[PDB]
Amino acid sequence: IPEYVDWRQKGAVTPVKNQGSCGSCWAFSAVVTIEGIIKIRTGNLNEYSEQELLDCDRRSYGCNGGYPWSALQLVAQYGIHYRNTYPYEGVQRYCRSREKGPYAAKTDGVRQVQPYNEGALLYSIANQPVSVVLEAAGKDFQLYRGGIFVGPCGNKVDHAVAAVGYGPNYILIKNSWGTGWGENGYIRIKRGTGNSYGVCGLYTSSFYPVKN
Ligand SMILES: *[C@@H](C(=O)OCC)[C@H](O)C(=O)N[C@@H](CC(C)C)C(=O)NCCC(C)C
């Protein structure tokens, strides 16, 4: 795999979103990976509905948080609608998939990246955007405005984001806190520290959709 990967330059990443006060990071994270893999397979970059996952993933807890892997299993089992069809409202409502007509996209499964393994994660990122978790509660992460982020942070992972690239010293992360946060909505987090948890626990729990 190459020294640099940046799915934004391959046109596989949609604009940065703001999840608002809703604890819907897990859905935003999942959708980034779906938007990425659909563009990789079909050549079309579309935006898909975080709201649908919020509303429809019964294993997750709506705005109280949830699981990227569940949301990704939902899209593999059922599918997902366009974001324009099922726009984000920032509150959990009832699952409206049936009222929104046929699904716009469907994946074929979910895979987990071997945890606590930087190389495994980089390999996955080189193939497609990956859903990753990290500890975002620390003020240093919250106040990040740019640069390669090294912490401080612990491994009390609490926030799902998407890894859309990497370089020799960092993993490139699309956050869901709007374009005002970090580097136009992105964070580069240090890699290669030999910490098997990853910086801020970044290697704890990583998943990606499979699309044939
Ligand atoms: C993420 C978010 O929108 O805000 C981050 C502060 C959610 O809070 C979320 O879904 N968190 C998620 C942790 C990873 C992403 C799976 C979660 O389920 N946290 C609660 C875990 C606890 C019950 C042990």
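Following Swiss-Prot, chain A residues are numbered 134-345, in order.
Header lists the method as X-ray crystallography, 1.8 Å.
Cβ coordinates come from backbone N, Cα and C, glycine included.
In sequence order, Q152, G198, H292, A293, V294, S309 are the residues of the chain that are 6 or more apart from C158 (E64 binding site) and have a CB within less than 8 Å of its CB. If you look up Swiss-Prot, you'll see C158 marked as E64 binding site, on the strength of experimental evidence.
Swiss-Prot lists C158 with the feature leupeptin binding site.
Record note (Swiss-Prot) on the mutagenesis of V165 to S: Slightly enhanced thermostability and higher optimum temperature; when associated with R-307. Enhanced thermostability and higher optimum temperature; when associated with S-169 and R-307. In the three-state DSSP classification, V165 (mutagenesis position) falls within a helix. A simple way to gauge crowding: the CB of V165 (mutagenesis position) has 31 other CB atoms within 10 angstroms, across all the protein chains here.
Where Swiss-Prot documents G169 to S as a mutagenesis experiment, the accompanying text is: Enhanced thermostability and higher optimum temperature; when associated with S-165 and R-307. A 10 Å cutoff on Cβ-Cβ distances gives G169 (mutagenesis position) a total of 27 other Cβ atoms nearby, all chains included.
Here Swiss-Prot flags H292 (among others) as active site, drawing on experimental evidence.
For the recorded site, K307 (mutagenesis position), the DSSP three-state label reads strand. Recorded in Swiss-Prot as a mutagenesis result, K307 to R carries the remark: Unstable. Slightly enhanced thermostability and higher optimum temperature; when associated with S-165. Enhanced thermostability and higher optimum temperature; when associated with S-165 and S-169.
Taken from Swiss-Prot, the feature active site applies to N308 (among others), supported by experimental evidence. Annotation for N308 (active site): spatial neighbours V149, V294, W314, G315, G318, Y319, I320, criterion Cβ-Cβ under 8 Å with sequence separation of six or more.
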Same-chain residues at least 6 apart in sequence with Cβ under 8 Å of the Cβ of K307 (mutagenesis position), in sequence order, are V146, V149, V165, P262, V294, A295, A296, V297, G318, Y319
For the recorded positions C158, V165, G169, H292, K307, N308, which residues place their CB under 6 A from an atom of ligand 1? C158, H292
Indicate whether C158 (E64 binding site) is helix, strand or coil by DSSP. helix
Would you count the other C-beta atoms found within 10 angstroms of the C-beta of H292 (active site) for me? 22
